[PDB]
Every structure is written in C-alpha cells, then in structure tokens.
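Undergrad: Starting off with a structure, shown below.
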Amino acid sequence: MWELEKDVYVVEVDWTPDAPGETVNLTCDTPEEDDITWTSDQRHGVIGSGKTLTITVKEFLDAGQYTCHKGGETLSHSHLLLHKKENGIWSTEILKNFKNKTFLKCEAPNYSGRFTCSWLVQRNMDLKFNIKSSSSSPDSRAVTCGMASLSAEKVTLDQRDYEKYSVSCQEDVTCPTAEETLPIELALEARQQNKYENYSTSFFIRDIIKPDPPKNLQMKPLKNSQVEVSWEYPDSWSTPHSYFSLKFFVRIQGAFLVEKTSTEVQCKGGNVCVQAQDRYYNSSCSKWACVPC
Amino acid sequence: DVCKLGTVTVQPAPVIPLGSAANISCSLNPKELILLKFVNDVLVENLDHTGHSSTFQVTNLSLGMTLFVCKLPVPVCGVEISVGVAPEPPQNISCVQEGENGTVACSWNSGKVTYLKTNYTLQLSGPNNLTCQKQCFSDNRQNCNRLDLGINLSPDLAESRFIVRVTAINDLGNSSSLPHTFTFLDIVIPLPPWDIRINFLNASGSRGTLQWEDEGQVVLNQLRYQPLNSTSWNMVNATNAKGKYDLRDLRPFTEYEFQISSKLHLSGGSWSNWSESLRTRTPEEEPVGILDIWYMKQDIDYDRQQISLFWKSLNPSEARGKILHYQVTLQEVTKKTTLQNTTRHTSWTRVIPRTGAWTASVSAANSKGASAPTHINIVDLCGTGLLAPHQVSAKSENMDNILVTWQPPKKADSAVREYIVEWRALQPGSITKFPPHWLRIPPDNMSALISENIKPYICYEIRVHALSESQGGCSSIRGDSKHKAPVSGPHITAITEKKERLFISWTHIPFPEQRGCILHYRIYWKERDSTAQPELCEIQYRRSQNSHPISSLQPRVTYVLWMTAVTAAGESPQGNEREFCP
Amino acid sequence: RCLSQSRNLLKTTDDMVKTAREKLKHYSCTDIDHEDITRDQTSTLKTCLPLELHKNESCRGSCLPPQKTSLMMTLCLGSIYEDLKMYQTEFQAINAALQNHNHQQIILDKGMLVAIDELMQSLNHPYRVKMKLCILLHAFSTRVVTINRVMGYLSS
Amino acid sequence: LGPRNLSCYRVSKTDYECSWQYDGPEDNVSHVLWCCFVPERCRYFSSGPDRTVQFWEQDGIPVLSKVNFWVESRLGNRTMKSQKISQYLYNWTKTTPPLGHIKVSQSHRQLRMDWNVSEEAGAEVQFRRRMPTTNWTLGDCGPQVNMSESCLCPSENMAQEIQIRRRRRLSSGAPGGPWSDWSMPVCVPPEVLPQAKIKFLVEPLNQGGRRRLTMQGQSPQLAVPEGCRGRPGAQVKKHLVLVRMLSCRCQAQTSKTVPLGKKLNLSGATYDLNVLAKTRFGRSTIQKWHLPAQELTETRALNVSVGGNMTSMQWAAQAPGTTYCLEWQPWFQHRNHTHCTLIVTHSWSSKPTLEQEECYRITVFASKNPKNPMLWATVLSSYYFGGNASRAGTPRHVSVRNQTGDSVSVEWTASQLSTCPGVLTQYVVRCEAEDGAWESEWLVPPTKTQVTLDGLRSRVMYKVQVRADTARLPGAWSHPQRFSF
Ligand SMILES: *[C@@H]1O[C@H](CO)[C@@H](O[C@@H]2O[C@H](CO)[C@@H](O[C@@H]3O[C@H](CO)[C@@H](O)[C@H](O[C@H]4O[C@H](CO)[C@@H](O)[C@H](O)[C@@H]4O)[C@@H]3O)[C@H](O)[C@H]2NC(C)=O)[C@H](O)[C@H]1NC(C)=O
Ligand SMILES: *[C@@H]1O[C@H](CO)[C@@H](O)[C@H](O)[C@H]1NC(C)=O
Ligand SMILES: *[C@@H]1O[C@H](CO)[C@@H](O)[C@H](O)[C@H]1NC(C)=O
Ligand SMILES: *[C@@H]1O[C@H](CO)[C@@H](O)[C@H](O)[C@H]1NC(C)=O
Ligand SMILES: *[C@@H]1O[C@H](CO)[C@@H](O)[C@H](O)[C@H]1NC(C)=O
Ligand SMILES: *[C@@H]1O[C@H](CO)[C@@H](O)[C@H](O)[C@H]1NC(C)=O
C-alpha cells in the first residue's frame, strides 16, 4: 500500500481465494480539474472518471499501467505492482534456493572489503533487481555497490538448470579496523514485470570468505619412491601473509592439514591435490590443485 | 545485564517444598510467549496486552532441578528452579574414640537425600563445663555421614556422662535429633598392641611363650592361633596376662598364624581390632613311630648272598623335620656280629654270607636327633609249603584297585601273627632299580585292598608271606588290574626238528605289546593247500618259557605255522608266518 | 615465545567453546547476540593492524621483538593487556559464582585461565550467569583469534 | 468425438497448464482453448498439434476467480467443441514427483525408499513396479508420518523396475488435485546374485617356486526391464576377488582384494579364493575356490639340532635382514596343536610338540611386506622324522622262504619310514653263516619289499638280519632269522 519510487506504487494482495482485495486512490498529477479519462493496458475502454480514481486490487489483472488521458495529449500515468502474500508469509517465486535452502550466496576472496553475491533466478522475462544496505542506525555498516549482471553459469539443481545472476559489491569504511562487530546486511528487490519481492541477508565477511587454489604446485622426485610437493600463496589473497595466514589440506589420489609450503608424501598411482583453507575459522575451502604423480 | 527483553519473576521462591505449585510471571519491556521446561536438560515438556505481563501456574515439578525459559522465536529470560525437602531427623547416632591417645569422632545416618545443599552441626557437652561443635556441608557431591571432632579429652577420667547432639539445617526447614547420651567409661576403642613375638622353649613344639606390649590397664585379652591346614582359627582367652603368656598343646613343626585382641574392662570399654597376622615357624620334634623296613634275598652264592634294604616314609609323624642321616645296622642273632653304615636314600644293597639269622634296623636322624631304632627280625624269604596259604584270589573292580583274598593255610592260623604283602613289576631278566612296594595286614582281617603304586595294563607280581619268628609261610602269584587286547603277537624265531619232535623257539615280546597280563599262547598249524580249520595247540604261559615242542607231522608235506597271544579280555592278532617241509 | 602460548590459548578456548556448545545447547549458546565486554579502551580493534594496511593514520613489554619495533604497536600490546585483564577478572567472577550453586554441568578447564595468566606475565608487569558466560565466550573467541593474528605477524 | 476430458490445473507455485484428449483422426486438427469470465472478458489460446498450453499468473488470466474453460477443434470446414468446465485454479494443485535421487535401502524381503520433498506437507503416495518379463503392477503406500517421506516394497529375487508418484491429498481426506506424473525409474538388482562358473587355469610352480594365476574375463547377464540402464540394477557395479593364505598365519591377518582378471604370483601353499560382486548395497555373495599346495621337485638341504631344552634348525638362506616365517605341521596326526614362528637359524625352547615319533612338515617362507601375497617365497617345505628313527626303522615280520637249492627269498612288511617321503633311503640285509667264514650284504631300494639271496651253500646254518637306512643315521638290526637247507 506504499509508494516505491516516483509515480510507482506497490500494494499487497492476500493470495487466497475467499478474501477481498485492497482499495487505492490514484490522482492525476495535474492541477486541471474536470471529467477525465482513465485507461490501462490490461483492458480496453475508459475505466475511471474524474481526476481521483479509486480502484480495488485483488489480482494481477488489476495492476499495471494506469494513465489519465484526454484527447490527443497524455496527461499523466502511474505504475502499480503487487506483492503476493500467503498465510502471513510472503511468497518468493522469482528466486530459487540453492542446495543449502538459502537464496543469496555471497562470497569474498579475501579481507580487502569486496565480495560477490549470487542468486539463482527461475526465468528471464523482464527481471529488474536492486542491491542496497538496509541500514537503520547511523553506525550500521554500509556498502556502496552497484548494478547486477547476468552470469553465463547455468547450474543444475534437481536435474534442472537455473541461471546465476551475480553482483560485484564492495564494502567501505573511512578507516580500517581489526575485526567486524556489526554484520553486513543486504536487501534485495526482485521484480518480474509486475511482481515484487524483498529478500534479506546478513553476514560478517569472515565466515563466507573463499580462498583461491594454489598457483605454483610442483612435485620434486625423492629416493625410496618419496616426493616433495610444493605450492604457493595465491596472489589474490591479502597482504601480508603473516597477519593473514592459511591452512592447506593435502590428499593423494582422508587428507592431512599443514601450514608450511612444502611437504613429504608418497604417491599411489593417481594424482596429488591440495586445498587452501583459512586456518582459524571454518570459512569455506578453495578448489583443489593437482599434479598426476 | 543479559535479559534485555524484560524479566521473569517467581512465587514464592526458586526453592520449594515437594509437590507444591509455583507462579511464574514474565514481563516484557513496553513498546507468542511460550514456556520451555526441561527435565535434566531434556525436552519432554512443551506447549500484545496479555504478552506485556503473562502469568502461569506450574505444578507437577519432578524430583530435581529444572529450567523454565520464557521465549517470545527469540528468548527473553528464564529462572532455574529447584525442589527439595527438609532433612530427616537423624537416627543411629554413634561415636568412636581410639585408645589412650586418640580424639573423638562420631557417625550418624542422615536418612533421605534432599537433592539440595544442606549442613549439619555436632554438639558435644559434658560435666565440668566441656563442650565442642563442628559442622559439615552435604551437597550433590560431598556426603556427611561421619565427622571428626578433633579434641582428645582424657580417657582416664571415666566418671562423666556426656551428651551428643546432631542437628540438620537446610534452606527449607530445620530438623533436630534426640539429645543422645553416652557413658564415657565405654566410648574408647583400644588400639591393637605391638611387639607380639614368639619365643621357643623346652625343646618341644607344644611349648612356647608369646609376648606383646600394650597399656597396663588392659584386663582382658584374646589370642587367635591356627595352622594353614584349615581356615578355622583357634581362639583362647586370658585375664590380666600383663604382656606375656605361655602356650601349651601345640602341633609341632607346623607354621602358625598369630593375632591378638585387647579389652580394657570386663564391664566397660570395648574390644580391639585384630593386629597384623604373624607367621611363625614351629621347630622340629623327634618322631616316636615305627617304620617297617623291607628286604630281599637274592642268592649270588651261598657265602656272598645279596640283601636289599628298602623303606618308605609318607607321613609327617615318622619323618618330621629336616631328616638327612640314616644309620643302618644289620645284626646276626645266632652269633654276635653286626655291620654299620650311613645312608641318605631310601634303598641300599648289602652282601652277607647266608649262615646265621638276621635283624635289620634303621634310624631316622633329623636335625633334632635320631628316632627310635626301627628293627625287624628276619627269617628266610620263602619257607615251607606247610604254612604257605592257598591260592590268593585277586579281583579288580577299578583300574587302580586290587582286592586280594587269601585262604587260611592247612596249618592253623594261630601260628601266624602278621601277614606281609608285596607287589612288584616283571622284567625279562632281573630288576633292581624299581623297588618292590609293600604293606602289612594282620591275619585276623580277611582280605587286603591295594590301591596305590599300581598302573593298569602292566602285569604285576604279588607275594604274601605269613610272618613267623621260626619259619613263616610264602606264596606268590601274578595279576593285573585292567587289561585289553594285545596289539599284535611275537615272532616265530627259530624252528628245529630233532628226535621226532618239532621245536619252536621265540624271544621276549616287549612290554607295551601285552597291555596287561598275557595268559596263554595258541599255536595254529595247517597245510599249505588246506583251507579248512587249522589245527591248534595250547601253551600255558610261563615267564621263563621261551620254547615249545610239538609232535611229528606228516613227512614230505609242507606245513604253515603261526600263533596268537591270548589273554582274558582279548586276543592278539596273527603275527609272522613260518613254512616248513619235513 | 608468546606465539606458542597464544596457539595453546586458541586451542583450549576452542575446546571450551565446544564443551559449552555441547552442554548448554538448550541455553542460548548457538543466534549470535554479538556484544563484547569492552567498549572504552577498544584500541585492540583499531591499532592491531599491520603497517601496509593503514590508509588513514588518524584512527615496555617482552614479546615485542627488536626487529619489528614501532611507536604504534605498543598501544596494540597495551590494549591486548587491558582486554585480557577485563576478561580474566570477569572469568574469575563467573568461575567463583559457578560453584556457589549445585550445578556442575559446565566446568571451566583451567588451561585457558593459566594461559591468560602466563600471557599477563609475558606481556607486561542463577540463570544470568550461564548467559553472561556464553556471551563472554562468543566475544573472547574472536578476541583470541585477533590476538593470535597480531602475535604471529609481530613476533615472526 | 472431438475434444474430451478437459482438465486445467496448476503446476509449481507460479505456473499453470491445461490438457485434453481427442477422439478421432489427428490429420489436420487445430485446437483453440477459450478461457473467460466476468470481473464480460474473454481470451483465447491457440496450440495446433500440442496439447500442453501454459498460462502463468501474469498472462492476464484469473487465478482467484471463477472462470469457464472450453475447447474448440477445427477440422476442414467443421468445428466441434467439448464440455464446459468451471473451477478455480489456485488450489487445484498438481504436485511434483519425489524430486532428486530417492534412497533405497535393503533388508530381508524389505526395500525401504526414503525421499525428501520440497513442500513439508505430507501427501498421498502410490507406486507401480515392473518385473523384467511381465507388465506392471500397482500398489498403495498407505499412511506415513512427516519434511521427508518413506515407502516400502517386497524385495523380489531378481532385478526389477519400480516407479513412484504422489498427489496432494486434501485435509478432509479427499483428492484435492490431479495425479502426479511418475518419477524417474529406480532399478533394483537381484537380492542374491546367481553366480556362474568362472574359469581358472592351473600352473605347476617353476624352479624358483612360483606359480601364476590369470583369471579369465567372463560375466553373466541379468535380465532387466526396458528402463534399467545407468544404474546398478541392470548389472553389478564391479567384480572382485579376495585371496587368503591359510599357510603362514604367524603374522597378523593379511587378506588381499584384487580386481578380477589380472596376473598374480602364487606360492606352493593352501589358498582360499573368494569371487565376490559389489552391488549397490554391498558385497553380494561368495564363489569358493580351494587351492591345494604343491612342492618343488628340487630337494634342498636342511640341518636340524634337537634335544634337551634347546631346539634349532640351520640352513643357508638366500639373504638375511628380511622377516621370515617358519611353520611346523606334523603330517601324521590331525594337527591339533598349532606351532609356527615369525622371525640362518632360529633358536627356541623344547616343548612336547616337536619331540614325538611322527613325520613333521617344515615349511619356510621368505617375506618382505605383510600387505601383499607376491613377496612370499617358497624356500622349502620338507619332511623330517624326529627322535630315534633307528628303533622305529626296525622292520617287522621278516619271513624267509626257500626258492631253489641255492637261493631263498626274504620278504618283510614296510617300516614306519616307508610311508614318509624324503627320509627313507635304503634297505640293508646281512646274510652271514654261523661259522664266521662268510658275511655278505645286499642293498634294496626302499620301494621294494623283497629280496632274493643267491649262491647260498647248502647244509650250512645261516642267520639273516634286516635294517632300514636314512640320510643321517643308520638303523638297528631286526630279530635274527635262522635257516638251513
Ligand atoms: C520489503 O517488503 C516489505 C513487505 O513485506 C516492506 O515492508 C513494508 O514497508 C512499507 C514501507 O516501509 C510499509 O508501508 C508503511 O506502512 C506504515 C503502516 O502500515 C505507514 O505508516 C507508512 O507510511 C509511510 O508513507 C506515508 C505516505 O507516503 C507517509 O506519510 C509516512 O510518513 C510513512 O513514510 C508506510 O505506508 C508496509 O506496511 C510494510 N509492510 C508490512 C509491515 O507488512 C519492506 O519495507 C520492504 N523493504 C525492505 C528493505 O525490507
Ligand atoms: C498464584 O496467583 C494466584 C492468583 O494471582 C493465587 O491465588 C495463588 O495462591 C498464587 N500461587 C502462589 C504459589 O503464589
Ligand atoms: C527452626 O525453624 C523454626 C521455623 O521458624 C524457628 O522458629 C526455630 O527458631 C528454628 N530453630 C533453630 C534451632 O534453628
Ligand atoms: C478451492 O477454493 C475455493 C474457494 O471458494 C473452494 O470453493 C474450493 O472448494 C476449493 N477447492 C477446489 C478443488 O476448487
Ligand atoms: C534429506 O534431508 C536430510 C536433512 O535433514 C538429509 O540428512 C538426508 O540425507 C536427505 N535425503 C534423504 C533422507 O534421502
Ligand atoms: C636309538 O635306539 C637304539 C636301540 O636301543 C640305541 O642303540 C641308540 O643309541 C639310540 N639312539 C639314540 C640317539 O637315542
């Protein structure tokens, strides 16, 4: 029942068969007062007389483009969305949840203050989006990030392909700190051509960070069929590597964790592969880097 | 604080009596409310103007402590509630004191557990204005069913009647006990004495002296002494022994355990716990029994005949103690002659001329000394057949038992005064390493039942002699307890023909082949082409026999010879074969 | 060094928070209710930064190595000391109050308390109780993580 | 004729559908679906051949008001229409099949299928299963408790196809939606695998003491329904074999799992071969093969030293430094007491196990790794006779029969050493006259039980004696036999 932006209103309808819709009033943004024509794009013919038209909304037939008009000149218009609601819980059919029953998966590569937030849309017929930091207090942490971009990744869940939209966001503080006390909270505004959806998320960027696979892996040949496997810290990871440090999982193809940059192991007939996790938290681990024995 | 969403309040208190009900009121800061009750941290219980202040009544609180969480789902606050009872009035109040130098402690029964932290106080009062008091905290971890008071009042002043009281306090309701009284003349439990030693005197294991050091006020004492033969302990009482006692009628050369308990007064005080068990070794004693000595008469020659010396001791009454020396004396009765020797073992051999009578004696010399010289008058090994008894019948109902019955001889049984029965094994030649084993049976008893030093499936030889000082009787026969079928038969070794008689000679079939007493042999001979029943000759077994004659057969016709060894319980199968054409 | 003691402190604090999560699961110890004990001398979270991560510069000791001497990082060490002081004081208070009642479901193992004590030696010189312990742990875990980070960067 | 059985409904949360069946030829059909209502307002959809038009919520269709659907089919110069239908579209919901991989668990005559479904509400569940050679059969799943759902099936002996479907049952215990479509097929294998006779090739071990086993590549086929591919219900996932050596048990247990059809080096020992097949539940069953032991023809030297409280055996091993295993098996008895060691000589204490008068098998194995069967080398499995063999080697029942006027024949039953290979070597028979003027010896192979003495002088008494000989000690003579002619 509220105004989303200049000359566009979003209302709510109780998505249930035996309940009645809401009543809204629309005024033509014109000081001239007389009998006027109102018309939509969902139906033909004049629908409203007078500058102030009262219309009831209970269905997606009742929403859209409402224009106040006379003669050959267009006076003004307004745009009317909806917002599905069932049993007091809002209905979210624009985005599809991941394997983890969550909607927005945000991930960062390091501690620079930057991340990317990906979600799984279900169709592509006229989707519009928005990212903003839903901050209440003046002390709440603020992101300053922009436009969403489609990503060519088509990921398969339940034997069906869904398209990953992504956004590349960057947090900012006037001067850095050592740790994060207030979480980053983000509000998403999905919209399919009339339908409106609000999504939310909240996270510290220390429990989502995902490192990169090791870049320079080599396998030095030793006596008694033993081998020296070596890697390196990824360059995208933060600096210095003494204040921020990793913890590599090593497996041969049950895995063993190390903190040095070289290891003694022996092969079995396949590959040897390492990961790169953050040593403190259970922040998610990178992808493997391998050499074939 | 932490309950930033409001508060929770209880009525009447977080501590309640058993089975009651409690009002719980949740209040929210101005501008659904569920209750979570958990039993021992286990979920078993579950469920705006009214939500600003919501009151509930809770009953049926189980035995223990439980948590109510008032959750608006986000939590608001909570309170930890506990249930309990007032302590039971204690019962069975007792107190303990340890000897002349020992403080007073006490013990009591607290009864039921309140599942809550309680405490107890212990008041001691007594005449001449003596008093003391200490407390103890009993909770979910530590239990106070005993306490020490820590004051050592004088036990010599035993003319006071003192008062013990124990009182229980908790958060819910106090409780008390009976104002118990105790007579101080019997509150003291004496400590066990020390320096309990055993001194050996009178050169006899029955006599000893037992010493100990204790308080000189002790009037009653008891001693426990016993050997290791039985778990029963011999008790003895004593009044005013004053640290020393004498012990008579003790089994000699027997290890003993010694324990002691004290008592200060016949009508006062209490007994004493037994001290450490003392292991004491009783010295030796001189045996007074008589050991029989057995002999043999093997005739090397008329003037150099062999006499054996055998004995066996198997009871700790004739060879008790560290016995090492055996002085053996052989005396001639007809003429004054004797021979002496020193032996360490149970067997000996001697060479004596056959002329003259004999008396054989041996001593039993332990560390204490030599026992009575065991002597036996000796007659000839085998005498006349007039006093020789009839055929002794041996019956074996067990694999390790033979019952032998000897009929009285044709001579009257008044002459015989003692019967000697000896068993031994058999060998192809002469045996001296294995001793013959003996027993004694009076003539008045009918039979003899031997169940020792006997092994089934070996043929043994028994002998019985009627012992007389002039000329005893002698008889012997062979037998075994249990025998089975022999595994095979011996060999027809040598064959000869002479003076119209055909002689067959063999050797001695070894010991494991018999598996008992071999009783006879059966020799079967026939013709080579004769498939009918072979004709048979019977040989009764004799140990000295190794050859057998047979009559003349058909000349110029070949004959086949074989044999079997037959006992009572079985028959040996066919052995080797012989072919002979006379 | 303080580095190995700090690793020991992290390991024992992780063990304790594991025990608290296992035991006080019915209690609010999951969500976060993230608030820390200290707010005035909070220069732990502002000064304990490396050299090349200063973008605006406006905002004695034994484990400060001579190879990495600075006129800034001493403030980080002092703030670590004061935070450890407050944490040990209220942890001693919660441990003392934990045994005045008959609940023995959570027992603070003295490993982290002796680790804090040795760290102090090295650096310088009802139902509300369970909730206060829980929030103290939920802030102390990230505080010991920060202290490990800064000790590893400084000493090495 | 014409269109019939119109049915529109809702699929997923934000999409709708309609379907109808035609009676008559479909050569040049065209179908139009007319949907309309009053708020009069009408709309048409054209599909042509296809019969699965979709109209999601923002296609200007009403989904919260009564609408009337009908279908018109256009053929040549003729139109025909089906029945009207009036219904809502929001609660006439078609529910999806159980999405994702549905888990199957096995038990005795039990197949338990568990699945997760997106909507937490419980729903009615039906199944339909097909045998490899028959048509389908139906079956209800009955009430369940719910998040997830569970269902049962009796496990048949061979493989079978099974399919599942649902329906969102209304709260009043009524059918509140159309039937769902079947999920993807679940093919389940036989509960017990009927094993076929696979082939093995026997090979005598070489001079070095190695035999070779190369399993052939063969496998039977299981008859399965049409849809059984890509899953272990069609064929078994993998074949395997398990080799076990029951000869040197002195170390820990070491059984080796090998893929079927590869070369393997095996010793001269008793082996157990298991042929197993891992299905989607686990290891199905076992095909048994028993390998008896063989021995190298090359006799090799061995030295022994027994007596007192000390026992040892010495030889010349190929190389020290590697762990060996020695085993003792008295061949003559039932091998009640087991005795082996895991350690060139070995020293140990004497016990009443190796001191009797029966033949012992001593087997020596050289080992390098207790994880594989290839590094166990057959050093020697030899036969020995402990104790005084001279007493046991004495022949029994020596019989002499006159053949001619100058020759006789001596025959005897074989000694205890004859049945024991590798120890008995020779029979020595001594013929000597009693006057001492003639002594002679005859040598007899151990495989002959008789001998003939020729050239014997007449009317002279002769004594004859027999013994048995071995490779280390002579034998005592028998009972002498006296004869004359
Ligand atoms: C995401 O979507 C949710 C919907 O689930 C949305 O919550 C809605 O927010 C709007 C605006 O924040 C609410 O509309 C308000 O309603 C209250 C009382 O109902 C009014 O007082 C408000 O009046 C405003 O507008 C007037 C006219 O312009 C002004 O005169 C006045 O001063 C106010 O500015 C306003 O109409 C709406 O009620 C909720 N829906 C609920 C509570 O169910 C949420 O805001 C969206 N965004 C985010 C970031 O979550
Ligand atoms: C609880 O409150 C009711 C009324 O407020 C009162 O009657 C009752 O006695 C109270 N119970 C307790 C245990 O205080
Ligand atoms: C015991 O408790 C009752 C309860 O009021 C009190 O009146 C009394 O004084 C108490 N007595 C003692 C000895 O504590
Ligand atoms: C759906 O909801 C409407 C609401 O009026 C009700 O009449 C109808 O029975 C429900 N069920 C179906 C199958 O239409
Ligand atoms: C269903 O989801 C649960 C999550 O609780 C998971 O443990 C299980 O593996 C899933 N799959 C099933 C039951 O087939
Ligand atoms: C074996 O027995 C024979 C016959 O008694 C004997 O002569 C020989 O010495 C014995 N040898 C051993 C080693 O016991």
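Numbers in chain A come straight from Swiss-Prot, and the residues shown are 23-275, 292-331, in order.
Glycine residues also receive a Cβ, built from the backbone N, Cα and C atoms like all the rest.
The domain 'Ig-like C2-type' feature in Swiss-Prot is assigned to A:23-106. Recorded in Swiss-Prot as a natural variant, A:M169 to T carries the remark: In strain: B10.S/J and SJL/J. Here the residue is the original one, but Swiss-Prot notes a natural variant at this spot, A:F294 to L: In strain: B10.S/J and SJL/J.
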Undergrad: With DSSP as the reference, give the number of residues of the domain 'Ig-like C2-type' (A:23-106) in helix, strand and coil.
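TA: Going through the domain 'Ig-like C2-type' (A:23-106) residue by residue, I get 0 helix, 44 strand, 40 coil.
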Undergrad: Could you tell me, to the nearest whole Å, how far the Cα of A:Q275 is from the Cα of A:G292, given 16 unmodelled residues between them?
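TA: Cα separation at the break: 10 Å.
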Undergrad: Using a 10 Å cut-off, grab the number of neighbouring Cβ atoms around the Cβ of A:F294 (variant position), all chains included.
TA: 11
Undergrad: Once near-sequence residues are set aside, which residues in the chain of A:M169 (variant position), 6 or more away, have Cβ atoms under 8 Å from its Cβ?
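TA: A:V189 - these are the non-local Cβ neighbours of A:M169 (variant position), listed in sequence order.
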Undergrad: Tell me the coarse DSSP state (helix, strand, coil) of A:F294 (variant position).
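TA: DSSP call for A:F294 (variant position): strand.
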Undergrad: Is A:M169 (variant position) helix, strand or coil when read with DSSP?
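TA: DSSP assigns A:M169 (variant position) to coil.
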